[PDB]
Each structure stands twice: as C-alpha cells, then as structure tokens.
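One structure is given here, and the rest of the page talks about it.
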Amino acid sequence: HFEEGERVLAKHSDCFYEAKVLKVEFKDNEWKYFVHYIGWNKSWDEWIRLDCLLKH
C-alpha cells in the first residue's frame, strides 16, 4: 500500500524515524516493507510490517 522510493515515517522501537521505502513485497498472506532510515547506513536497513509505517 506504499510505492517504492516513497518517503514515510517508520517505527523502530518506541519512536518513528524518517524513512524511505526500498522494497515492497508480499508473502505468506502478508505485506512487508524494506526501508532505509535516513541518516543511517544500509546496515540499519530492515524489513517491517504495515503497522510500523506512517504516510508522510
């Protein structure tokens, strides 16, 4: 429900970080979104669920 490359807010731990969507994938009856956290290396890039995403 989010285009790739789209800038969003992604929740990691307690707060939301400004992020960018790198991949969108569907599997096992569910969406999962690979995001980059602006300010942080590829190291910190990770998959996350819809729950954790927020439209800018």
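Note that chain A carries Swiss-Prot numbering, so the residues on display, from first to last, are 51-106.
This deposition comes from X-ray crystallography, 2.6 Å.
Positions of Cβ are set from backbone N, Cα and C atoms, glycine also.
Among the features that Swiss-Prot reports, domain 'Tudor-knot' is placed at 52-101, with the record citing sequence analysis. One mutagenesis experiment named in Swiss-Prot is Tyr87 to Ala, and its note says Loss of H3K4me3/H3K36me3 binding capacity and loss of activity.
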Within the domain 'Tudor-knot' (52-101), residues counted as helix, strand or coil by DSSP: 5 helix, 30 strand, 15 coil
Other CB atoms, at most 10 A from the CB of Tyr87 (mutagenesis position): 17
